Amino acid sequence: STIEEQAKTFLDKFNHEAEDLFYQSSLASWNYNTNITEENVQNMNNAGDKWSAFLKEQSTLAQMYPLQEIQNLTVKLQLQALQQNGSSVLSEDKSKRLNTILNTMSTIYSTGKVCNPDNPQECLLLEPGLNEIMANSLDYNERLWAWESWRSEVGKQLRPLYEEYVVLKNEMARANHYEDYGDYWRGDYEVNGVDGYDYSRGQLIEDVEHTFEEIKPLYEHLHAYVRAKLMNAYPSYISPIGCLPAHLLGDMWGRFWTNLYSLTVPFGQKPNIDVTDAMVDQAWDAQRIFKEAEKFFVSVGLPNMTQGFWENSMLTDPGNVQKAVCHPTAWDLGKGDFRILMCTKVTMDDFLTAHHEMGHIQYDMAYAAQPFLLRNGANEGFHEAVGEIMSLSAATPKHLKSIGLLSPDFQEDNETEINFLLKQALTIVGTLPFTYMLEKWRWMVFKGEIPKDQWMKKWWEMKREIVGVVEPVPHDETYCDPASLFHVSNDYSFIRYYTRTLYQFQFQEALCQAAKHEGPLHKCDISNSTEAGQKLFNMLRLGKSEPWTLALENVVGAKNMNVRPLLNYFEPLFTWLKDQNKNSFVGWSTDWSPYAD
Amino acid sequence: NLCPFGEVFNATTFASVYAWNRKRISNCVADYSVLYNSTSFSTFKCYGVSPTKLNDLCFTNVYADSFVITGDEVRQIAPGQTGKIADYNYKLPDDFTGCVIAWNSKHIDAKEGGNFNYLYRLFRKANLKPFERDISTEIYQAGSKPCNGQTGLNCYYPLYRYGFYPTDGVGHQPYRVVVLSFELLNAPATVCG
Ligand SMILES: *[C@@H]1O[C@H](CO)[C@@H](O[C@@H]2O[C@H](CO)[C@@H](O[C@@H]3O[C@H](CO)[C@@H](O)[C@H](O)[C@@H]3O)[C@H](O)[C@H]2NC(C)=O)[C@H](O)[C@H]1NC(C)=O
Ligand SMILES: *[C@@H]1O[C@H](CO)[C@@H](O[C@@H]2O[C@H](CO)[C@@H](O[C@@H]3O[C@H](CO)[C@@H](O)[C@H](O)[C@@H]3O)[C@H](O)[C@H]2NC(C)=O)[C@H](O)[C@H]1NC(C)=O
Ligand SMILES: *[C@@H]1O[C@H](CO)[C@@H](O[C@@H]2O[C@H](CO)[C@@H](O[C@@H]3O[C@H](CO)[C@@H](O)[C@H](O)[C@@H]3O)[C@H](O)[C@H]2NC(C)=O)[C@H](O)[C@H]1NC(C)=O
Ligand SMILES: *[C@@H]1O[C@H](CO)[C@@H](O[C@@H]2O[C@H](CO)[C@@H](O)[C@H](O)[C@H]2NC(C)=O)[C@H](O)[C@H]1NC(C)=O
Ligand SMILES: *[C@@H]1O[C@H](CO)[C@@H](O[C@@H]2O[C@H](CO)[C@@H](O)[C@H](O)[C@H]2NC(C)=O)[C@H](O)[C@H]1NC(C)=O
């Protein structure tokens, strides 16, 4: 007759009722995303509304169990997830208005087109047109047009929608007993109940800032190096002491500097490692590629892929007759149904991302015996971090050689190694100031510290200081450049990417230490290491049952995120950059601008 | 010579786990070498006698228990290892003299629309003593307050229904189970191989 036994039976009923409902919703949404029809979208929305209604009923029910009287930490967590009022604490009409503007912002972002003024017949949307320009164009004026057209068109529409989005979301979280929407988001990292492993919500700011401080010097030297190399590419447009123009960074916003490798290559004489030519030439079976990833995962002590996966997954582009969503996704439908949706081409980038998504699936396969509400990553960063350690191991030249796409030349100069590390930094450290600043700006906006009349003023002030990037043309408060990113205009938190980048190198160092690796960390391939496999599976199996801090300690020995894995991974490139910038300016000028008056 | 005795083993449909079925077998020629080359049995292990001596033995009384359960729960059909099936649905005596049989039906019991014809008990007052059934639809009420009327806040309907789709994982695909038990008596009936 105890409350705990009553709560246990309630949780049993919820798990068994929700497993089947979630499976029906997942099947319907899969049939939509793999087969875009009106029947499929209506079936998906029907199943999703059924699932949400069941969840809200169970929420109002679970709110009837006084959490404070629960002595079982595992059950208290499941009950807490259910007792979350979420959007329901909003009035009905106000919630409808919030959902309406959310869908409107998502639509205009994914549908916005900009047309060339010289030839109003050429019009491009963000993908693939505008992205093709921002990735491959070397013309300053064309890139500036692309940058300014995307922002001044879609972001201006997004501005008022985004103001209403901010105000309603801050109120809801407050009604849900938080300070702002960022605090709600920061609640994902909150731990409350485990003695010795708890971790507060301001410690995240403390930890993120303390760690970004240590990242600061490495980023400064890479910034100086890239700045000089870009001066050779855009003469008379870049000051040797100023911030980088925002439209020359390799994509529409600067989230990744990937396409600057051609302009920043240290030693272009060495053949830059591209296995795409080897893949097309080697007998190729898209099936075999995904099978090779499967062979990789079994070699470290993990199970095969399920027969359901190989039969229900979509491993090729279905063609012109069948239109599908091609964003690579790893689907955990429930009831042991695991699939991968990918319009795979025979490419090197897709090889690593296939490893990444199948890493997700291995995570998803793991902790399957856990209760429903515990089928999730330790925090929001664990799944992507896992996928990325997979992709690094697959990207090492030793693994590439052992699989047979590289002849056993085994060429590895001290220049071939620095080339690879430089390309990694363009991606890995180029995204850290972007991620930290976006979430810092968003957090402050949610807190109400940035007046409405200085959104863009403070946005670009913060832009300059942290990332070292300056806008090519001035923007008043009519413009709205923060909403020009997908994650911001689609209500996705962004700090997961900062946290996942640090987690992945902690994991990589730990698993390579487990594999007794000796050379530089970036040359480590954890293949054929059942010990590393077990240590990762030992963490994968927890799901959300244990705090992420306890789960992280179980594998790496530390209760918190650490920067030494990343710095040790990049140490050789760091010294090479320090040498290369001796006669170069290090640091940024908070005052130089391209435009004047 | 009158009983294939498998009208049980292969047929159209079986019964639920909470309402498992019993059948008497008599006057039979039990040949189980062809069933060794039958659809592979997920599991076939004997406890009281030898699978290499089965037909030689001439036992008196034989009974057959047939029912359907999930894939992960199948390994609970054994003495000990008490669990959901092993308590609330179908327990075996600790001293057991017989054999247990199970096989997998890929799409026989599973349809594209889904199969919701098999039930199972989740809430019961006490663990079932060996070879017991309780088919009563008594609204379980562990909290003191006995609603007793209908569905309640702390009350629950004790019977749940399997969902079996043709895209499920192996852990919960329809497993079909048959249990053979030879009661120990000093009285003869007609069975031998
Ligand atoms: C919080 O409540 C959960 C129950 O939901 C507790 O977990 C459970 O721990 C018990 C004891 O280890 C498990 O029972 C055992 O089950 C095995 C099954 O083979 C059986 O052979 C044993 O004789 C025993 O009965 C139970 O299965 C397990 N349940 C789950 C869902 O994990 C948990 O221990 C509680 N927390 C604390 C701090 O006590
Ligand atoms: C990367 O590898 C190259 C060789 O593969 C390393 O280069 C070599 O650097 C040494 C100095 O550390 C050079 O020695 C010097 O030679 C000059 C005459 O050229 C002499 O005046 C000096 O007193 C000294 O003895 C050596 O010539 C040079 N070799 C080549 C082929 O360039 C380089 O140091 C490596 N970089 C790192 C970071 O390890
Ligand atoms: C249950 O399962 C199937 C019915 O779907 C039957 O299995 C088999 O029945 C066929 C004949 O209908 C047997 O083929 C035979 O093979 C033997 C040699 O093995 C040969 O001597 C016969 O002339 C005939 O060709 C097949 O072997 C047999 N398999 C087994 C394992 O029995 C079975 O009759 C059904 N019976 C029951 C009681 O459910
Ligand atoms: C996409 O959805 C359609 C239904 O909207 C599926 O239907 C096809 O149409 C009839 C419907 O009964 C089937 O008999 C055909 O065999 C299907 N045509 C095919 C497979 O070309 C269709 O199967 C769905 N596509 C996919 C890939 O699942
Ligand atoms: C790591 O695992 C791979 C798995 O492919 C091993 O590759 C096999 O290596 C043996 C011995 O060299 C060959 O006889 C096989 O033909 C290889 N199979 C292939 C290439 O698919 C590789 O040797 C392992 N490396 C170790 C043990 O460090």
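We number chain A the way Swiss-Prot does; in order, the residues shown are 19-615.
Heads up, header says this was done by X-ray crystallography, 4.5 Å.
Keep in mind that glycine also has a Cβ here, set from the backbone N, Cα and C atoms.
Residues annotated as domain 'Peptidase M2' in Swiss-Prot: A:19-607.
Under mutagenesis, Swiss-Prot gives A:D38 to A with this note: No effect on interaction with SARS-CoV spike glycoprotein. When secondary structure is read from DSSP and collapsed to three states, A:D38 (mutagenesis position) falls in the helix class.
Among the mutagenesis entries in Swiss-Prot is A:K68 to D, noted as: Slightly inhibits interaction with SARS-CoV spike glycoprotein. Listed in sequence order, A:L39, A:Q42, A:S43 are the same-chain residues six or more apart from A:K68 (mutagenesis position) with CB atoms under 8 A from its CB.
Less than 8 angstroms from the CB of A:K481 (chloride binding site) sit A:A264, A:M455, A:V487, A:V488, A:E489, each of them six or more residues away in the same chain. Sequence annotations record features per position, and here Swiss-Prot assigns chloride binding site to A:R169, A:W477, A:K481.
In this chain, no residue six or more apart from A:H345 (substrate binding site) has a CB-CB distance below 8 Å. What Swiss-Prot records for A:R273, A:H345, A:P346, A:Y515 is substrate binding site, and it gives a curator's inference as the kind of evidence.
Under its mutagenesis annotations, Swiss-Prot gives A:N330 to Y the following note: Increases slightly the interaction with RBD domain of SARS-CoV-2 spike protein. In sACE2.v2.2; increases interaction with RBD domain of SARS-CoV-2 spike protein; when associated with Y-27 and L-386. All protein chains included, A:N330 (mutagenesis position) registers 18 other Cβ atoms within 10 Å of its own Cβ.
Taking a C-beta cut-off of under 8 angstroms and a sequence separation of 6 or more, A:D355 (mutagenesis position) has the following same-chain neighbours: A:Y41, A:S44, A:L45, A:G326, A:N330, A:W349. Mutagenesis annotation in Swiss-Prot: A:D355 to A, described as Strongly inhibits interaction with SARS-CoV spike glycoprotein; the structure shown retains the original residue.
Looking at Swiss-Prot, you'll find the mutagenesis A:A386 to L noted as follows: Increases slightly the interaction with RBD domain of SARS-CoV-2 spike protein. In sACE2.v2.2; increases interaction with RBD domain of SARS-CoV-2 spike protein; when associated with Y-27 and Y-330. Under 8 Å, Cβ to Cβ, and six or more positions away along its own chain, A:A386 (mutagenesis position) finds A:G354, A:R393. Reduced to three states, the DSSP call for A:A386 (mutagenesis position) is coil.
Listed in Swiss-Prot as a mutagenesis experiment, A:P389 to A is described as follows: Slightly inhibits interaction with SARS-CoV spike glycoprotein. Around the Cβ of A:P389 (mutagenesis position), the number of neighbouring Cβ atoms within 10 Å comes to 20.
In this structure, A:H505 (active site, proton donor) is part of a helix by DSSP. Summarising the annotation, Swiss-Prot assigns active site, proton donor to A:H505.
The local packing around A:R518 (mutagenesis position), expressed as other Cβ atoms within 10 Å of its Cβ over all shown chains, amounts to 21. In Swiss-Prot, a mutagenesis experiment is listed as A:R518 to G, annotated with the note Increases very slightly the interaction with RBD domain of SARS-CoV-2 spike protein.
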Sequence-distant neighbours of A:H505 (active site, proton donor) in its chain (C-beta under 8 A, six or more apart): A:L456, A:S511, A:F512
Residues from the recorded positions A:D38, A:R273, A:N330, A:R518 that lie close to chain B, Cβ under 8 Å, in sequence order: A:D38, A:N330
Remaining residues near the recorded chloride site, that is with C-beta within 8 Å of the centroid of the site residues A:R169, A:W477, A:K481: A:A264, A:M474, A:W478, A:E489, A:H493, A:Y497, A:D499, A:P500
Alpha-carbon spacing, A:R273 (substrate binding site) to A:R518 (mutagenesis position), which is rounded to whole Å: 15
In three-state DSSP terms, the structure that A:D355 (mutagenesis position) belongs to: strand
Number of other Cβ atoms within 10 Å of the Cβ of A:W477 (chloride binding site) across all protein chains: 20
Substrate site span - longest C-alpha distance across A:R273, A:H345, A:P346, A:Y515, in Å: 18
Inter-residue Cα distance where the pair is A:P389 (mutagenesis position) and A:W477 (chloride binding site), in Å: 43
Collapsed DSSP category at A:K481 (chloride binding site): helix
